[PDB]
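> Mind looking over this structure? Questions follow.
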Amino acid sequence: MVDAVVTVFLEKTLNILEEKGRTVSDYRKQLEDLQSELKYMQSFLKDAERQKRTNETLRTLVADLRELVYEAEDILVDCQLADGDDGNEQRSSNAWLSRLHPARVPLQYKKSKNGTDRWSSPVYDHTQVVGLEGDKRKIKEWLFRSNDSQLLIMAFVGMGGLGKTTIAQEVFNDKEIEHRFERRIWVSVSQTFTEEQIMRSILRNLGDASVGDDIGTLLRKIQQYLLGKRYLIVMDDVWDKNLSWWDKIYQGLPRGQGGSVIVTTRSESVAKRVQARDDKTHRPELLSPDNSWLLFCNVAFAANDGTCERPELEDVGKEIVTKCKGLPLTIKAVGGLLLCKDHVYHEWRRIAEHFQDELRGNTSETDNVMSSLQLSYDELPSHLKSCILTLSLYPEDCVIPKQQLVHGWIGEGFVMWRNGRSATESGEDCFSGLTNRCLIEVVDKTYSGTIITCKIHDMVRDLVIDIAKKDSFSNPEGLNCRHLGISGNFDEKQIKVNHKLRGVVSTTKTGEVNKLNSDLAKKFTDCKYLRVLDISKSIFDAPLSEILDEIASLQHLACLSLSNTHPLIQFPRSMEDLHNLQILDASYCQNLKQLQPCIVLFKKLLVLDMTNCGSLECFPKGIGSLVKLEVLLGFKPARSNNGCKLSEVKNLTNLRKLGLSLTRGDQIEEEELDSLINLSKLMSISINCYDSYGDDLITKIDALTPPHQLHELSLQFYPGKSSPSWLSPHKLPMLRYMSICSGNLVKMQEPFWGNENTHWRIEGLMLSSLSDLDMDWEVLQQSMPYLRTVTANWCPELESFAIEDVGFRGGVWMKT
Amino acid sequence: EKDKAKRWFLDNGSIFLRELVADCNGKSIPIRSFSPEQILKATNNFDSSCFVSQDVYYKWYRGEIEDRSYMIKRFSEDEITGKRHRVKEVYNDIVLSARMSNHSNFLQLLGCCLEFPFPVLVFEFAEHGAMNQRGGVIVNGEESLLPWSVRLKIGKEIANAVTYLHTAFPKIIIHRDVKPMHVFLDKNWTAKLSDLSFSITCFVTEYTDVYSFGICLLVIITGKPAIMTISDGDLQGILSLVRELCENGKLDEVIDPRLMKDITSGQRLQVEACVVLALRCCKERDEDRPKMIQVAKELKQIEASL
Ligand SMILES: Nc1ncnc2c1ncn2[C@@H]1O[C@H](COP(=O)(O)OP(=O)(O)O)[C@@H](O)[C@H]1O
């Protein structure tokens, strides 16, 4: 990733050489030759990390070229904010430029002969599946015979990434199997399991919280929420060390009511300990030499929908596939990389030759998957290397939220936004470009196709940890770390913190909270070059306005994210003189009873995210004085002068997401209903009227006209009885997604159907738990031509829909 | 003195956050934090005619903040302290009442003052308070009327909400005691369930909620209380008496004289189809009781039959 650090430093020299706050001075001439030598580094930096292995004499040189760019940045950004006289800064970088010639000449003896990935703009969602139908039916039919034994156990034994969890999730998630089994339980147990949240992760889909107590009360709710019903339990990736919980649970769940247990595991020697009667153990198969190339065509082309139209690369496409032996994720990782190139026979044969020579030492088979993932990591573009490198820190098979990653990637300068492309859209095409190489698989979606959470395959993170530990970006079990993070309850370590430390994230596994102390929390503000202080879910011992008093010592913050922290009331009083701070995320902190008035002052930020802060009295008045921000959520405008109004939002030309939280009718003033009309770049509003008292709130929502080019909207509560008379296909033509949550809305007005010869162009629609709607179904389809999905959730009195029971359970209604 | 307040604040918000992240993955509904002086002023220090009802654990109170009224629910100290197995149910109530708020038949939680020990909930002021033990708000005067269509709407409106407790989420919730103590009334007489602090043979299943809802459905129609005895030892079952009335008296004593003035065309055929549903709702064999998702469908079918 030395190319991935030099590409960051070159743009931080582009945006400070062109800034012209320092026209001609001392340390500028010695910076332009620094960038002119780092641009000549990059002709041979890609093959340097291709040859970090097999030459330690190259490894130490590349490690020093890496480590000196960090000292370059820590004196670049300290001299960006200075505008003073510091003679003790030029003659340091004189050495740290003059010592780079002994860091290139011994490398140029050894070789001896931008950051825009243009294959990231369409996202593909590669999850197709091939060659399993017989092998899926022949273990359907075992589960339809679950009554013939007292209890059934399914044992899947294969190698790493052979396709075990996929054939699990095509039987666990089938319709006619869902009719047979009442409840079904999907739990992942690995070597980090702690033996209690196995039971709590089972019980999380069975009804109640697990108070910390004895194992008997743990078993009582499992036995009474599964009292003789036909259940299903999938425990996944079971490891034989500390296996003995399986007999502490297997002698506790009731036999004699049908059901089955699915246990997937790698090693063969534990399947007898599974005691699963080997004919009902199932070893999945390697792919055939025809289906493997079919999956390769289905991934690697994806624009002609899986057809080799150009015949000059058909031979090479078969010849690469017949090296990776029909094992699925090797061929899909290679196909995900070959999606990114697609055209030139030379560019295909070059990485075919690199896949051939890089693989020639295995004497193994998992070395094949860890050779092809190394191939996919090396041939990746530059700044995405650090993007998957920061994903190493998340724990064993965790569920990783998307904004947690993306607001980190814009934190350490791993992102690029230069020419009107917004920094929140460029923060996520660098995610969609990682979902194209099949290095990141998407787990959760919305109705609108956006992504909430995320995870990676288990064999991938071993590569990512191994490539991080050699390069000192991870391994908290130790000291040298560029970016650290604390997982669930590691205060007993009390990790020593020093001047490198370019980030702290908090990683919890969806339900747990890592409680902290006042001991190590004060040690964050002893750092002096920290970037990302991302402390999510947290219980402290002191209020945060006392803990974080020392942010005067910090200056290079890019983002706070204090979300779901309990002991905070005020943001700390010495946030007055931070300068950069591109993101202040503080959502769901539901008793910060004032937002501190210094956020008028810094003109830098991009994201101000405060969804559902249930007690927050309006956003001090100068919020129209920061022309750069883009995501403004949870607004709550003022009464008379105690904050800012919607007339202040009219200036912010750069925003694209917006979220209002209108609660009283006197928040919207009458002479400024004209506000939300000229925001040319807006994409998704959301109006959350949870507390709502006045009747004038209805007559002051309905006069708000959202812009001509709105792409998405959503109405959370909206206590009005009918439609707001701007939900018409005239006044918002290009609307493509729309969702209406709970409330008191009864019928839709006559301009809503808009029955001219014009229509809606809506492709997605959600109608969750309203209780008083009455609309037909043929009137929808005549008025709205190309709906695809209608997810209605809990809305009775709409029985014209083809959803199965529209008033008592969700449906989707995929289009025919 | 005030040092005691913040030590309450740290512990109660730590326990509240640890419960809410476990129950909802952090994401929730906006909960607004009150200073304790506002609640002590809104009910005149809990020491007036502001209280609506009471229970062993909790006590309701009518609240007044500026131009907006509320239903404050406090928790009693000395019946919970010493029983930590009750202490975690205290917070299970205030987390389920904040997750269940985005369905229309549960009364919305507008905030929570957590400065007090065992924190104090607040809710929307449904201006007709707690339904008494036979049906009807008390009145600002003294008595209610309850026409039959309002009683049928409040009959099926609870039935939707019990299935929202059973089939909405990927986990089920056992509201252990449905009673008309727990049903309030909004301005259009829409039922709003509440105070699900219980929420947990000596084992409760899904069907023991149905066994309660059958008696709650016949007590609205008859108007005679859940302990029905007229000078015959003060305790005999209402349910067996309604069985003998169906077997011998044959649908003549089942409607109260308070609703004896709905004698339009048939109007009692749906009463028959509702009391027959209440009787099948209360069978002793748990494999012969209708599931809760079908009771709401059958009451909607009854209501749309006119
Ligand atoms: N039969 C198949 N057809 C297409 N893709 C497959 C098949 N089997 C496995 N895969 C791919 O393998 C990837 C992950 O393999 P997985 O089953 O998760 O390995 P493991 O079971 O060891 O965790 C998935 O993204 C899936 O696309």
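Swiss-Prot numbering applies to chain A: residues 1-113, 145-847, in that order.
Technique stated in the header: electron microscopy, 3.7 Å.
Quick reminder: no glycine exception, Cβ is built from N, Cα and C everywhere.
From Swiss-Prot, for reference:
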BINDING   A:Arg149, A:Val161, A:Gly189, A:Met190, A:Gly191, A:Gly192, A:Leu193, A:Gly194, A:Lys195, A:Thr196, A:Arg297, A:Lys363  ADP binding site
DOMAIN    A:164-410  domain 'NB-ARC'
MUTAGEN   A:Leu14 to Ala  Reduced ability to mediate cell death as well as an increased sensitivity to the pathogenic biotrophic bacteria Xanthomonas campestris pv. campestris (Xcc); when associated with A-9 and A-10
MUTAGEN   A:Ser152 to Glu  Reduced oligomerization activity associated with a reduced ability to mediate cell death as well as an increased sensitivity to the pathogenic biotrophic bacteria Xanthomonas campestris pv. campestris (Xcc)
MUTAGEN   A:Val154 to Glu  Reduced oligomerization activity associated with a reduced ability to mediate cell death as well as an increased sensitivity to the pathogenic biotrophic bacteria Xanthomonas campestris pv. campestris (Xcc)
MUTAGEN   A:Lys195 to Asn  Lost effector-triggered immunity (ETI) in response to the Xanthomonas campestris effector XopAC/AvrAC in the presence of PBL2 and RKS1. Abolished XopAC/AvrAC-induced self-association
MUTAGEN   A:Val202 to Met  Abolished HopZ1a-induced hypersensitive response (HR) and loss of resistance to Pseudomonas syringae pv. tomato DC3000
MUTAGEN   A:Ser291 to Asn  Abolished HopZ1a-induced hypersensitive response (HR) and loss of resistance to Pseudomonas syringae pv. tomato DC3000. Reduced interaction with ZED1
MUTAGEN   A:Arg297 to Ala  Reduced oligomerization activity associated with a reduced ability to mediate cell death as well as an increased sensitivity to the pathogenic biotrophic bacteria Xanthomonas campestris pv. campestris (Xcc); when associated with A-149
MUTAGEN   A:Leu465 to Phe  Abolished HopZ1a-induced hypersensitive response (HR) and loss of resistance to Pseudomonas syringae pv. tomato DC3000
MUTAGEN   A:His597 to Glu  Impaired interaction with RKS1 and reduced ability to mediate cell death as well as an increased sensitivity to the pathogenic biotrophic bacteria Xanthomonas campestris pv. campestris (Xcc)
MUTAGEN   A:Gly645 to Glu  Abolished HopZ1a-induced hypersensitive response (HR) and loss of resistance to Pseudomonas syringae pv. tomato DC3000. Impaired interaction with ZED1
MUTAGEN   A:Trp825 to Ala  Impaired interaction with RKS1 and reduced ability to mediate cell death as well as an increased sensitivity to the pathogenic biotrophic bacteria Xanthomonas campestris pv. campestris (Xcc); when associated with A-839
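Where in this structure would I find these features, and how exposed are they?
With a 10 A radius on its CB, A:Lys195 (mutagenesis position) counts 22 other CB atoms from all the protein chains.
For A:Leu14 (mutagenesis position), the count of additional Cβ atoms within 10 Å of its Cβ stands at 12 [all protein chains shown]. DSSP gives A:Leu14 (mutagenesis position) a helix state.
DSSP gives A:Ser152 (mutagenesis position) a coil state; it is part of no helix or strand.
The number of other Cβ atoms within 10 Å of the Cβ belonging to A:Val154 (mutagenesis position), over all protein chains shown, comes to 16.
DSSP assigns A:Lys195 (mutagenesis position) to a helix.
Close to A:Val202 (mutagenesis position) in the fold, though at least 6 residues off in sequence, lie A:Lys167, A:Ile170, A:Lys171, A:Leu174, A:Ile208, each with a CB less than 8 Å from its CB. According to its DSSP assignment, A:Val202 (mutagenesis position) is coil.
With a 10 A radius on its CB, A:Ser291 (mutagenesis position) counts 22 other CB atoms from all the protein chains. According to DSSP, A:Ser291 (mutagenesis position) sits within a strand segment.
Long-range Cβ neighbours of A:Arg297 (mutagenesis position) (same chain, at least 6 residues apart, Cβ-Cβ under 8 Å): A:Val188, A:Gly189, A:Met190, A:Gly191, A:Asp268.
Reduced to three states, the DSSP call for A:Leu465 (mutagenesis position) is coil.
Note: A:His597 (mutagenesis position) has non-local neighbours A:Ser569, A:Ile570, A:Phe571, i.e. same-chain residues 6+ apart with C-beta under 8 A of its own C-beta.
For A:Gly645 (mutagenesis position), the same-chain residues that are 6 or more apart in sequence and have a Cβ closer than 8 Å to its Cβ are A:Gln621, A:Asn622.
A:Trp825 (mutagenesis position) carries neither a helix nor a strand DSSP state and counts as coil. Every protein chain shown contributes to the tally, and the Cβ of A:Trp825 (mutagenesis position) ends up with 23 other Cβ atoms within 10 Å.
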> How many whole Å apart are the CA atoms of A:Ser152 (mutagenesis position) and A:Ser291 (mutagenesis position)?
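Roughly 44 Å, rounded to the nearest whole number.
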> Out of A:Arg149, A:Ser152, A:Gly189, A:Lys195, A:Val202, A:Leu465, which recorded positions have CB atoms lying under 6 Å from ligand 1?
A:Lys195
> Using DSSP and collapsing to three states, where does A:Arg297 (mutagenesis position) fall: helix, strand or coil?
coil
> I'm trying to understand the geometry here, so how far is the Cα atom of A:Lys195 (mutagenesis position) from the Cα atom of A:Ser291 (mutagenesis position), in Å to the nearest whole number?
17
> Tell me the Cα distance separating A:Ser291 (mutagenesis position) from A:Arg149 (ADP binding site), rounded to the nearest angstrom.
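With the alpha carbons as reference points, the distance is 47 Å.
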> Checking A:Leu14, A:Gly191, A:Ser291, A:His597, A:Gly645, A:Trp825 - which of these recorded positions have a CB within less than 8 A of a chain B CB?
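Sorted by position along the sequence, the hits are A:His597, A:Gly645, A:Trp825.
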> With every protein chain in view, what's the tally of Cβ atoms within 10 Å of the Cβ of A:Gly191 (ADP binding site), excluding that atom itself?
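Other Cβ atoms found within 10 Å: 17.
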> Distance between A:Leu193 (ADP binding site) and A:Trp825 (mutagenesis position) at the Cα atoms, whole Å?
40
> I'd like the Cβ neighbour count for A:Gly189 (ADP binding site), meaning other Cβ atoms within 10 Å of its Cβ, all protein chains included.
19
> Please report the Cα separation of A:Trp825 (mutagenesis position) and A:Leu465 (mutagenesis position) in Å, rounded to an integer.
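That comes out at 36 Å between the alpha carbons.
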> Quick one: pull the CA-CA distance for A:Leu14 (mutagenesis position) versus A:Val154 (mutagenesis position), whole Å only.
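Counting only the Cα atoms, the answer is 30 Å.
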